[PDB]
Amino acid sequence: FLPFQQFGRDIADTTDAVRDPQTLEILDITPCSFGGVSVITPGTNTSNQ
Amino acid sequence: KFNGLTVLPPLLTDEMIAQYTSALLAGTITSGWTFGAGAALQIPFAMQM
């Protein structure tokens, strides 16, 4: 980062990086992992697994 | 997937779709028009044209 740059954004205009306003360090911002819950089960008349 | 748009991977990977293509090519080189309508019948490609 250039000296006057506080944070920064990616191609989506979402913030992917920020600089510490107190000390000098540069960290990338990756949002926390998520996703959908997929259920693998046979028919009710087959088994309960 | 970092901005929140989840891309689900396809059921058929690139190696198996390419294997479907190589299977269909190998059938046209060998079996010709037979395996589409039934069991694969071996015919020489010189007689196939």
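Following Swiss-Prot, chain B shows residues 854-902, kept in their order.
When the header is checked for method, it gives electron microscopy, 2.8 Å.
Every residue gets a Cβ built from N, Cα and C, even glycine.
Over in Swiss-Prot, the protein carries these features:
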{"type": "VARIANT", "residues": "B:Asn856 to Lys", "note": "In strain: Omicron/BA.1"}
{"type": "VARIANT", "residues": "B:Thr859 to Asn", "note": "In strain: Lambda/C.37"}
{"type": "VARIANT", "residues": "B:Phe888 to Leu", "note": "In strain: Eta/B.1.525"}
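Looking at B:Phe888 (variant position) and B:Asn856 (variant position), their Cα atoms lie 47 Å from each other. Other Cβ atoms within 10 Å of the Cβ of B:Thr859 (variant position), summed over all protein chains shown, number 8.
Of all Cβ atoms in the shown protein chains, 16 besides its own fall within 10 Å of the Cβ of B:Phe888 (variant position). For B:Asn856 (variant position), the count of additional Cβ atoms within 10 Å of its Cβ stands at 11 [all protein chains shown].
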